[PDB]
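Asker: One structure coming up, written as structure tokens, with questions to follow.
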Amino acid sequence: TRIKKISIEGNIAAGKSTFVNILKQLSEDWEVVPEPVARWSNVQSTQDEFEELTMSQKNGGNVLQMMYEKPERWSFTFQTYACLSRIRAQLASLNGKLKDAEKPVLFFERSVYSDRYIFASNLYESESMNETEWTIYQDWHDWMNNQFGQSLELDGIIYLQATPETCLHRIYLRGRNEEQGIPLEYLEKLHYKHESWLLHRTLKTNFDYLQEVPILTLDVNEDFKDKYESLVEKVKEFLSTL
Amino acid sequence: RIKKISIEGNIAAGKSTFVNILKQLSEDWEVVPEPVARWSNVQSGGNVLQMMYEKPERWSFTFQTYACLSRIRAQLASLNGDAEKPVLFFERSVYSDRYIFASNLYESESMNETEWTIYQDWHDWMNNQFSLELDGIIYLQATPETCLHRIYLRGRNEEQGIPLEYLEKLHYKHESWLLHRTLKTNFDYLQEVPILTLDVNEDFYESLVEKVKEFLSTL
Ligand SMILES: Nc1ncnc2c1ncn2[C@@H]1O[C@H](COP(=O)(O)OP(=O)(O)O)[C@@H](O)[C@H]1O
Ligand SMILES: Nc1ncnc2c1ncn2[C@@H]1O[C@H](COP(=O)(O)OP(=O)(O)O)[C@@H](O)[C@H]1O
Ligand SMILES: Nc1ccn([C@@H]2C[C@@H](O)[C@H](CO)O2)c(=O)n1
Ligand SMILES: Nc1ccn([C@@H]2C[C@@H](O)[C@H](CO)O2)c(=O)n1
């Protein structure tokens, strides 16, 4: 409970990775849990202790690609594993980083809440998950959180706000293969969910504390150098209020 | 302190019937049933059991994840909620979920390589967190023909189309895991858990119940 937990939220290619990985260098007390995107593009489970000595860990399926190619078939599968992989990364880093730090802060790239309330919810609303899939999913997520929830509770949220058009541009800059067919319209739906959750705060979750969690909203539409100074100043001022 | 004993066996071998009888021998003895009701009426209603049998290539992964999720939830709940020698009997376990049912689906191509890899990762992680380790297993052994008859007897709508060949496959995995002990899991302690095998092919027992009473005293 000593470690402050801050989630960085924003649409696909808003610049969360870029920002927080540059941000964390400012303090030895600051670390980041990246999102497990690579685990989704190359799906692998653990090898047997003898088998790994003679067999390579091969590249597996790309469930990320599967979800984008056929959302109505693969959404449930993808969202389940996205959330599983995140909880795993976040719980291990909480248990193992920043043991001694004076004022330790762990920044999470997204959270289990955006997994459910933004991404999966948007899939359900789009009829990419039917009623049964959506029910199973929330049942699972609810249960995981009653177990592995207290430890993962956020002290604050930093919302990196970029327009859908900026995000689409940045998807192209970044060049991640599975995202190259994403339409403006999809990013726009994701944009609206983040705005409802983080800016207007009209989106109600099953997690009551989140109605109160402090939120810092940052505009990241400009080129990185143009606003970075003010952004840093704002983050520092925000962290000192938690 | 609670002793945990899993009852294993093919579909309709008689596990619910057997453990419901067994339970009455002692107030120190409780059961955790397989949450089948929750599978045929998916609530927070869809029938994911039926979906799995009707369209296995579409719904197998989804069913297995929920089956195992609902099992873990129920077992952890019973553990947490003044008995001299407490015994908890689980109808099936997280191991049979993965190594008998989910594995059979993958072998039948009802789950693809990606689905199976995700399932296994999820199961590995879910059980590394979780207390549920067994002190013994009771294997109720019935032939696939006995099991098919008992499916019909019971009359669960979702199950009525199951062919003998599907039950034969499940039978072979059971015998490999529990009789021959040739099925390997990534769960080391399981190779040492004692197993009581009980033949339940005949019409129902008194004796079989007594045999358990005593197996437990060796644990
Ligand atoms: N402020 C910015 N100005 C110009 N490019 C940016 C900026 N922020 C991020 N980028 C670029 O946008 C792409 C997406 O950034 P990334 O951090 O990977 O986003 P996220 O982690 O939100 O998906 C990357 O190619 C990165 O170089
Ligand atoms: N030994 C037995 N002899 C005759 N009927 C049995 C016997 N064991 C179970 N049954 C009946 O067989 C059907 C399946 O039993 P059940 O306990 O629901 O199986 P399981 O829990 O293994 O799926 C039920 O209708 C039950 O009454
Ligand atoms: N639960 C989540 C989290 C992230 N995403 C997408 C998949 C990728 O294209 C990016 C990765 O940040 O976002 C997603 O679709 N669902
Ligand atoms: N993990 C599991 C556990 C049980 N089953 C089947 C489904 C029903 O027909 C019966 C219920 O015992 O077993 C199953 O298919 N997968």
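Swiss-Prot numbering applies to chain A: residues 19-260, in that order.
For all residues, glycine too, the Cβ spot is worked out from N, Cα and C.
So Swiss-Prot lists these for the protein:
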{"type": "BINDING", "residues": "A:28-36, A:188-192, A:240-242", "note": "ATP binding site"}
{"type": "BINDING", "residues": "A:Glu53, A:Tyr86, A:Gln97, A:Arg128, A:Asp133, A:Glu197", "note": "substrate binding site"}
{"type": "MUTAGEN", "residues": "A:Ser74 to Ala", "note": "4.5-fold increase in Km"}
{"type": "MUTAGEN", "residues": "A:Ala100 to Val", "note": "Strongly increased catalytic efficiency towards deoxycytidine; when associated with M-104 and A-133"}
{"type": "MUTAGEN", "residues": "A:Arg104 to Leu", "note": "Strongly increased catalytic efficiency towards deoxythymidine; when associated with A-133"}
{"type": "MUTAGEN", "residues": "A:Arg104 to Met", "note": "Strongly increased catalytic efficiency towards deoxycytidine; when associated with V-100 and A-133"}
{"type": "ACT_SITE", "residues": "A:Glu127", "note": "active site, proton acceptor"}
{"type": "MUTAGEN", "residues": "A:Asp133 to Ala", "note": "Strongly increased catalytic efficiency towards deoxycytidine; when associated with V-100 and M-104. Strongly increased catalytic efficiency towards deoxythymidine; when associated with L-104"}
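Let's see these features in context: how buried, what's close, how far.
Answerer: Following the DSSP three-state reduction, the secondary structure of A:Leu191 (ATP binding site) is helix. The Cβ of A:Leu191 (ATP binding site) has 8 other Cβ atoms within 10 Å, all protein chains considered.
Listed in sequence order, A:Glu196, A:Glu197, A:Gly199, A:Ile200 are the same-chain residues six or more apart from A:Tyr86 (substrate binding site) with CB atoms under 8 A from its CB.
Within its own chain, A:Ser74 (mutagenesis position) has no residue 6 or more apart in sequence whose C-beta sits under 8 angstroms from its own.
Neighbour list (A:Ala100 (mutagenesis position), Cβ cut-off 8 Å, at least 6 residues apart, same chain): A:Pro54, A:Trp58, A:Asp133, A:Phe137.
Every protein chain considered, the tally of other Cβ atoms within 10 Å of the Cβ of A:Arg104 (mutagenesis position) stands at 23.
A strand conformation is recorded for A:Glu127 (active site, proton acceptor) in the three-state DSSP classification. Under a cutoff of 8 A between CB atoms, and with a sequence separation of 6+ in the same chain, the neighbours of A:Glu127 (active site, proton acceptor) are A:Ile26, A:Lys34, A:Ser35, A:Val38, A:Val50, A:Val51, A:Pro52, A:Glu53.
DSSP assigns A:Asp133 (mutagenesis position) to a helical segment in the three-state reduction.
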Asker: Roughly how many angstrom lie between the C-alpha atoms of A:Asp241 (ATP binding site) and A:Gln97 (substrate binding site)?
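Answerer: That comes out at 31 Å between the alpha carbons.
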Asker: May I ask which of the binding-site residues A:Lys34, A:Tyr86, A:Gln97, A:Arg188, A:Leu191, A:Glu197 have a CB within less than 6 Å of any atom of ligand 1, listed in sequence order?
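Answerer: Those binding-site residues that pass the cut-off, since their Cβ is under 6 Å from ligand 1, are A:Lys34, A:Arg188, A:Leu191.
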Asker: Other Cβ atoms within 10 Å is the metric here; tell me which of the recorded positions A:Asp133, A:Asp241 scores highest.
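Answerer: By the 10 Å Cβ neighbour count, A:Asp133 comes out on top.
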Asker: Just how many other Cβ atoms lie inside 10 Å of the Cβ on A:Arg128 (substrate binding site)?
Answerer: 20
Asker: Sequence gap of 6 or more, C-beta under 8 Å: which same-chain residues meet both conditions with respect to A:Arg188 (ATP binding site)?
Answerer: A:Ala31, A:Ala32, A:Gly33, A:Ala180
Asker: 10 Å Cβ neighbour count around A:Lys34 (ATP binding site)?
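Answerer: Within a 10 Å radius of the Cβ of A:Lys34 (ATP binding site) lie 25 other Cβ atoms.
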